[PDB]
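Q: Structure below; questions to follow.
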Amino acid sequence: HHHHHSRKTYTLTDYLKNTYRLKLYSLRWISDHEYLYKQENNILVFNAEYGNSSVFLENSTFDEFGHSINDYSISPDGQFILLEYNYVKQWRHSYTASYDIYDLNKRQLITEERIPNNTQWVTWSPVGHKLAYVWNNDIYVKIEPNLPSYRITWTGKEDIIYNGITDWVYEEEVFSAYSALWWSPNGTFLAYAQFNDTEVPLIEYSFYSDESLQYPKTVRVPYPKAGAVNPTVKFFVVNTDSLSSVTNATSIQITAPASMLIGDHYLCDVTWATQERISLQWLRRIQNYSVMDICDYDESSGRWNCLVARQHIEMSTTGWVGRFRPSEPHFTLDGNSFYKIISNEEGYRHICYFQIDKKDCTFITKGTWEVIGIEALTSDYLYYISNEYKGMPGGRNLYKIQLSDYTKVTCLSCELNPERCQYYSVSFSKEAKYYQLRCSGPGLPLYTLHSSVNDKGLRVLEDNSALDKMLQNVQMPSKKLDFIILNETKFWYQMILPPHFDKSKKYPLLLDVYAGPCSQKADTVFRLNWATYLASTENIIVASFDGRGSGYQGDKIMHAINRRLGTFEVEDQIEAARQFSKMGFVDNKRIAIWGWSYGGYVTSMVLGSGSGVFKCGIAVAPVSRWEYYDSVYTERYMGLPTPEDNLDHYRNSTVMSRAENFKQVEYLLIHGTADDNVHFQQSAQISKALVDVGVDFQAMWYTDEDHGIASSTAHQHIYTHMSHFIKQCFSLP
Amino acid sequence: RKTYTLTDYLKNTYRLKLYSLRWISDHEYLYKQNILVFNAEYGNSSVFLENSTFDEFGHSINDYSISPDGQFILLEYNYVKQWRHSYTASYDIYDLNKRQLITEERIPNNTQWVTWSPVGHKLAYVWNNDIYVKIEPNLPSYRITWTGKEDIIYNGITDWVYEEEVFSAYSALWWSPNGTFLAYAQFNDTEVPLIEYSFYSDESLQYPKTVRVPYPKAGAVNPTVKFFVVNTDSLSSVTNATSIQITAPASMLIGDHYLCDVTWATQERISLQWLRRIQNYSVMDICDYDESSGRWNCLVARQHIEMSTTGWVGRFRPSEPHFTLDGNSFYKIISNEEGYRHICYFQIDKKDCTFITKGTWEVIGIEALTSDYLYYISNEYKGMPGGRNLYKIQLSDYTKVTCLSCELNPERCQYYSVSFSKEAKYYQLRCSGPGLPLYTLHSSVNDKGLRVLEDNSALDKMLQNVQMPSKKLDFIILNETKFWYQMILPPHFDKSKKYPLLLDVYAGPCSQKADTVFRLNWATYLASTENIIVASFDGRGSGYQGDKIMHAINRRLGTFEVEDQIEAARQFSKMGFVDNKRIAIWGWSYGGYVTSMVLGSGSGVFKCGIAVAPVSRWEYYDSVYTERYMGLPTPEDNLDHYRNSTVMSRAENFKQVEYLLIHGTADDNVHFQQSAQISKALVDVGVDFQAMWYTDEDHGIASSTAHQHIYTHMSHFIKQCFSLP
Ligand SMILES: *[C@@H]1O[C@H](CO)[C@@H](O[C@@H]2O[C@H](CO)[C@@H](O)[C@H](O)[C@H]2NC(C)=O)[C@H](O)[C@H]1NC(C)=O
Ligand SMILES: *[C@@H]1O[C@H](CO)[C@@H](O[C@@H]2O[C@H](CO)[C@@H](O)[C@H](O)[C@H]2NC(C)=O)[C@H](O)[C@H]1NC(C)=O
Ligand SMILES: *[C@@H]1O[C@H](CO)[C@@H](O[C@@H]2O[C@H](CO)[C@@H](O)[C@H](O)[C@H]2NC(C)=O)[C@H](O)[C@H]1NC(C)=O
Ligand SMILES: *[C@@H]1O[C@H](CO)[C@@H](O[C@@H]2O[C@H](CO)[C@@H](O)[C@H](O)[C@H]2NC(C)=O)[C@H](O)[C@H]1NC(C)=O
Ligand SMILES: Cn1c(=O)cc(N2CCC[C@@H](N)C2)n(Cc2cc(F)ccc2C#N)c1=O
Ligand SMILES: Cn1c(=O)cc(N2CCC[C@@H](N)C2)n(Cc2cc(F)ccc2C#N)c1=O
Ligand SMILES: *[C@@H]1O[C@H](CO)[C@@H](O)[C@H](O)[C@H]1NC(C)=O
Ligand SMILES: *[C@@H]1O[C@H](CO)[C@@H](O)[C@H](O)[C@H]1NC(C)=O
Ligand SMILES: *[C@@H]1O[C@H](CO)[C@@H](O)[C@H](O)[C@H]1NC(C)=O
Ligand SMILES: *[C@@H]1O[C@H](CO)[C@@H](O)[C@H](O)[C@H]1NC(C)=O
Ligand SMILES: *[C@@H]1O[C@H](CO)[C@@H](O)[C@H](O)[C@H]1NC(C)=O
Ligand SMILES: *[C@@H]1O[C@H](CO)[C@@H](O)[C@H](O)[C@H]1NC(C)=O
Ligand SMILES: *[C@@H]1O[C@H](CO)[C@@H](O)[C@H](O)[C@H]1NC(C)=O
Ligand SMILES: *[C@@H]1O[C@H](CO)[C@@H](O)[C@H](O)[C@H]1NC(C)=O
């Protein structure tokens, strides 16, 4: 006699086998009024206006193909489809693949002059059907899909010269992309970066492969660790309309400002402003100074001129420039003006309006909140996401501001579904006539389509009723999102609370940590994850805290750990734990901490702190000392590890130096052997230091797994392993 | 009141005293304290060098070495370990008759091997893979070889696989008995593939180093070998030394082969043994110096073949010959018709040898040979394969055999080794168990005891206070055949009680884990403090009991020796004092393989286990060892069984057990690879297990801190498996 009360919980197997599936609604805008979507592997076009859809491409159209198709891309003009197959993953964004082009009009595979195997990147021009691709680190252009390619670059060289694609650090830390090609708006020009890794040292590590491989392979990747020789970069623009089968193409170089050339620098943003005007942002290796150049094509010479009178400097006295890099400009149609996110006088990030000829910009938004991103710009309105609503830095809503009157700001998303929806992202149609809103929480995700004309809702695309239906009699956890005041400053936390949460009781507490610069772990997003299991099934509170160095609340918080990683952010997690115990529903003897990546570092620094607050913790793929990690991320926050810069704090902020203090705690250290990002080295050095002072700890290596430890089997194994460790640390049967 | 603790084991609270002498003549020996010479006669000892004669040397002296004539001492410093035996060092020579360091024409830094000639004070050494000879310590050295090249050509020193698996040594230099000739081998690793692994080094090193070592895994291209002899009495300052090659016999040059033994017979006769890559066929060459030629000749009529139809040849390699004084006769250990290893007497000029020992037991080694007597160690006494005693056989009558050690102290002493003086007039006996080690000195003329050198009374006194475990050594019968086991039994062993049991396994070919040796080790702690029985069992494949048992796993690694550890454990649970809910198993090296194969067997006998630096599949291990037992991993040889004998293939069965897998990341021997493939296989079938890597540790995991950490980590694991707080 169970009286239909909820007795199921969200189990580990539920998490690992995806029993409860979040439904997405992924679409790709092709025009201002149409998008594509998949239904049972068929590709449908949907017309946003009248809600209808015709099948665009049958699920069976490439049955005969003979290869499994990984992805596709349709040309802007709708006449060709690019089919990607033989996908082989490289780093976070990079991969190689084979490509075939299918003619949608003639309904046939192009068979002549095919894109080669092992292609590294492919991109349609933004209009028409020109193709640029990179193969063997060289850029090629096809003006028509069945015609011979024009080789643009001849300097490409494996691990040394990269044309049109990024090297390792630029991929992971600057562009968040493999691609380093930018077509001009109408496809006349093709801009590209060339990276030179010639004297960049190699990280070398073993890759064991299938058990058939008799001798392990040594992988060798150019990787600048902090203070090491960095890649250099050059920027070019080629006119694709004046290509020629008989003469090699002329790439016009756009050189960095002298203020950048006097030392090590980076190329940190590329943005076309018009058909004949491109903006570049460069960044000094000491990343507190950046320069935007605005460069016009000179018709009579066929070269590019960046007028000093249109240079813009963005700098910071309290930290680095930008959240992770200088923000990108959104240009007006005429290219004489642009909008960009920068920190205001009070350290808050807001949209500034620039004319290209003027040094002073004027802020169009302000307040003790921040603009997350500029999402679209029309002639009358600018659309942006911000955390203004209710002063909740972990919320996200879409707003629009009238360009002619800045006091006219409308929230488009705030009141749509206030209880269910407080974390929005947006996808606008090609000229902003429609937009898809994606609400990610705190309720179940919700995908809606809107006409921007008068912001009326057209329809619900996906409302996750199937999941809602399944969860009716499952004892799910809740999320408390709130703040504590420390030194007259709000710091936000979230708690994943077990079902039937009773403040009278004392719960074990797991502190789930990132805490890196501009991190945010206290937000309104709904998640089905390991923490859901721990709270639901194992009755553990899983909490996260955004202390100093956290993002989206201004520079006085975010920049507080400048040049001082492994200090305040570490201390604030410990303090968070003390505060959580102060709240009266936490068992002080069963507080644990875990993190991945920066969170691994913090977890480790906390467990080695001697605080006595934490019984145990898990560090997954942690940084152990900053000199081991890449230059652009590390130096952003730490400067250079030289006696004249910041070597002392590099040396003071290691987990190894704290080995002795791990005698007080139970520690599990986990690392993938093929981690190209945070090298296995980092954990190898932790383990060696703990061994050297005689502290027992648990370890797990993951053969051939990288930073994501994301293989289906490894992912299940690591979470199972961590679950056993936590349960035993907390004496849960 | 107290027990033998883990800290006791880890910190060496209770030390075993050795007595390590080094003979200088037929009646004198050195010993450390200070360095005394001792008389074998009287035991009177005048000092040779004061504890700090080298007070103002400045360098920490690793080891010393006196020239045979006593005129010079060689000081070794700046020791840096390479592999198991190999190392690099700096060297200085001190004139004893003048009392001063030689300062001219010194031995280079990073010298790889140095050796005195067997008489006088000639010196040969290896530096940058080339051989140099010094006639006098202060004079310039003559360069013998010019082909030495790092990782590629090795003159007078072994490459990785020859060091580890053939010679158990770095040196490949062999002086003739009076020092006239210097014989040397030359190895060529040119097409041997490289094992590559990361070395993380000190925290200060920003980018890991990639260590690369030529290492032939099973079936890979092997090193090639050449053998040379040079006359050191006709070296020139003007002309280059002329090294005479001795080529391997035509029966070996037909394919891949190995040089497996070098034994000088006389001043002008050298014996070489060669082994085919398929190691069931070896040939001994006897080569004589020709004065008018200046050449060495090995008559095909003097070739002696040793082969096996049931396995490989030798225990780990063909045995060494012991030539009579005139060098026309020799004695060596070979398998007889019944498959037992016994001493055969060969005449240089003929095919048939005659066995001078016989029976169902084995000769372990020929220890010394005189005109009247051959001295040897065997396990004959009481039919106990795990005992060892010294015997002498009257050369004029083989039926006259005296056991010299059996009856000296039968209770305390059943495991002897021996060190004879230069002409076998005196000998030191070393008893290693079952009681406390006992070192005694004896005169061979009448095999009388002279004196106790070390009796470990100091250790005996300390142990009085400690609840020490006992050893049971006994056998069981499987298929009308005896298989021996030993058990470390906790103190106050109550056979009406049910004890947890840990099976300690090696179980490799020619292994022996059941013996009469006394040990203070991890098992002592587990027995004394944790009341765990620690058992070992010598099944099929095990050694010193004849070929029928040893060759039983020929071409079939990971079969019978694995089943027999399982069957042993079953038998132990039927002994009534074993808790069958708490049986574990662990092992290192081959024992990690077997442990892993056992735990993946699905037998249900074992709750848990620990594999340390295990082999996971035979293609990952070196060619010399692996192929000895497995042949080649090719379709026409033994590929199928290479494929059938992996621990990865048993991954699914690890669901029934708790496994701890441990490996050093700089293991040059069993590559970290092997455990990496185990862990991946267990991950891929969703088996949870425990792991531990040891950063920059090698196959020994022998760094002081790492040693303590692994045993501590393992102890927690077994205690938790056994529900011991
Ligand atoms: C990439 O950068 C390297 C420098 O790291 C350039 O190599 C130098 O080239 C100049 C002129 O040819 C020489 O004087 C230097 O000696 C070179 N230095 C080296 C090889 O370390 C190289 O030219 C660059 N390559 C490209 C294609 O831009
Ligand atoms: C072996 O190396 C040592 C140390 O590097 C040598 O001694 C050094 O010799 C240099 C001259 O080359 C002097 O400047 C140093 O003062 C010496 N250092 C020390 C610590 O002694 C030594 O001479 C080298 N070679 C031999 C044959 O001994
Ligand atoms: C060591 O072995 C290598 C590999 O067999 C020998 O190298 C060959 O030498 C011959 C004649 O000099 C060349 O024609 C081949 O091309 C070489 N092969 C290589 C390098 O792979 C080498 O001669 C041997 N060295 C010694 C000292 O015995
Ligand atoms: C002893 O032999 C060596 C090695 O062949 C000779 O040294 C080489 O001589 C050749 C040319 O004659 C050079 O190309 C080599 O580079 C030399 N050195 C080495 C280390 O290979 C040496 O000349 C010979 N000595 C005498 C006295 O004949
Ligand atoms: C937890 N977490 C993330 O989810 C994403 C991260 N970065 C942010 C900067 C841009 C990308 N490189 C992704 N980082 C930063 C980081 C810090 C380290 F110390 C070591 C490794 C990473 C990494 N991937 C994180 O920590
Ligand atoms: C337990 N144990 C030993 O104590 C000594 C061993 N060898 C015997 C042959 C000569 C030397 N290589 C020492 N072996 C053999 C072995 C087998 C493996 F499968 C993997 C690795 C080793 C190794 N060192 C052992 O197993
Ligand atoms: C939607 O409806 C209109 C009818 O006016 C039609 O012309 C258009 O092609 C339709 N699009 C579809 C079904 O995708
Ligand atoms: C790519 O791969 C396969 C061969 O493995 C072949 O069928 C195809 O023609 C290759 N080359 C190109 C240019 O596609
Ligand atoms: C283009 O450049 C390459 C290399 O610089 C050269 O070999 C090739 O001949 C050139 N082609 C033309 C048409 O100039
Ligand atoms: C693209 O832009 C360029 C530069 O303004 C211009 O010359 C060209 O006419 C444009 N092409 C098309 C097809 O609109
Ligand atoms: C940039 O950083 C360096 C080192 O921290 C500092 O000396 C310099 O003044 C900074 N620049 C600005 C504009 O704050
Ligand atoms: C021991 O005594 C003898 C007796 O004369 C003496 O000749 C010898 O040198 C001594 N040996 C040692 C090592 O003291
Ligand atoms: C050493 O043996 C060699 C070769 O037999 C011989 O020529 C030489 O005379 C011997 N030397 C001495 C001093 O015995
Ligand atoms: C050596 O081994 C091979 C392969 O097992 C076998 O065929 C051959 O007969 C053996 N040789 C001898 C002499 O037994």
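Residue positions begin at 1 at the first shown residue.
Cβ from N, Cα, C; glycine included.
Just lifted these from Swiss-Prot, have a look:
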- A:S597: active site, charge relay system (ACT_SITE)
- A:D675: active site, charge relay system (ACT_SITE)
- A:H707: active site, charge relay system (ACT_SITE)
- A:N52 to A (Swiss-Prot position 85): Does not inhibit dipeptidyl peptidase activity, interaction with ADA and homodimer formation (MUTAGEN)
- A:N59 to A (Swiss-Prot position 92): Does not inhibit dipeptidyl peptidase activity, interaction with ADA and homodimer formation (MUTAGEN)
- A:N117 to A (Swiss-Prot position 150): Does not inhibit dipeptidyl peptidase activity, interaction with ADA and homodimer formation (MUTAGEN)
- A:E172 to K (Swiss-Prot position 205): Inhibits dipeptidyl peptidase activity (MUTAGEN)
- A:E173 to L (Swiss-Prot position 206): Inhibits dipeptidyl peptidase activity (MUTAGEN)
- A:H717 to A (Swiss-Prot position 750): Inhibits weakly homodimerization and dipeptidyl peptidase activity (MUTAGEN)
- A:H717 to E (Swiss-Prot position 750): Inhibits strongly homodimerization, dipeptidyl peptidase activity, interaction with CARD11 and T-cell costimulation activity (MUTAGEN)
Q: Compared by Cα position, which of the active-site residues A:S597, A:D675, A:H707 is the closest one to A:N52 (mutagenesis position)?
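A: Closest by Cα distance to A:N52 (mutagenesis position) among the active-site residues A:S597, A:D675, A:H707: A:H707.
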Q: Of all the active-site residues given, namely A:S597, A:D675, A:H707, which is spatially nearest to A:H717 (mutagenesis position) at the Cα level?
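A: Smallest Cα separation from A:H717 (mutagenesis position) among A:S597, A:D675, A:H707: A:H707.
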Q: Roughly how many Å lie between the Cα atoms of A:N59 (mutagenesis position) and A:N117 (mutagenesis position), rounded to a whole value?
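A: If we compare the Cα positions of A:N59 (mutagenesis position) and A:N117 (mutagenesis position), the gap is 24 Å.
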Q: Among the recorded positions (A:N117, A:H707, A:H717), which are close to chain B, meaning C-beta separation under 8 angstroms?
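A: Qualifying residues, whose Cβ lies under 8 Å from chain B: A:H717.
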Q: Using a 10 Å radius around each Cβ and all protein chains in view, which of these recorded positions has the most neighbours: A:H707, A:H717?
A: A:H717
Q: List the recorded positions A:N59, A:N117, A:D675, A:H717 whose Cβ sits under 6 Å from any atom of ligand 8, in sequence order.
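A: The ones that qualify, in sequence order, are A:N117.
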Q: Taking just the CA atoms, what is the gap between A:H707 (active site, charge relay system) and A:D675 (active site, charge relay system) in Å?
A: 5
Q: Between the Cα atoms of A:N117 (mutagenesis position) and A:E172 (mutagenesis position), find the distance and write it as a whole number of Å.
A: 24
Q: Counting Cβ atoms within 10 Å across all protein chains shown, which of the recorded positions A:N52, A:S597 comes out on top?
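A: The residue with the densest Cβ neighbourhood is A:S597.
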Q: Let me check the 10 A CB neighbour count of A:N59 (mutagenesis position). How many other CB atoms are there?
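A: Taking every protein chain into account, the count is 13.
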Q: Please give me the CB contact count at 10 A for A:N117 (mutagenesis position), counting all chains in the structure.
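A: There are 12 of them.
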Q: Taking only same-chain residues 6+ apart in sequence, whose CB is under 8 Å from that of A:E173 (mutagenesis position), what do you get?
A: A:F324, A:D630, A:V632, A:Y633
Q: Can you give me the Cα-Cα distance between A:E172 (mutagenesis position) and A:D675 (active site, charge relay system) in Å, rounded to a whole number?
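A: A Cα-Cα distance of 13 Å.
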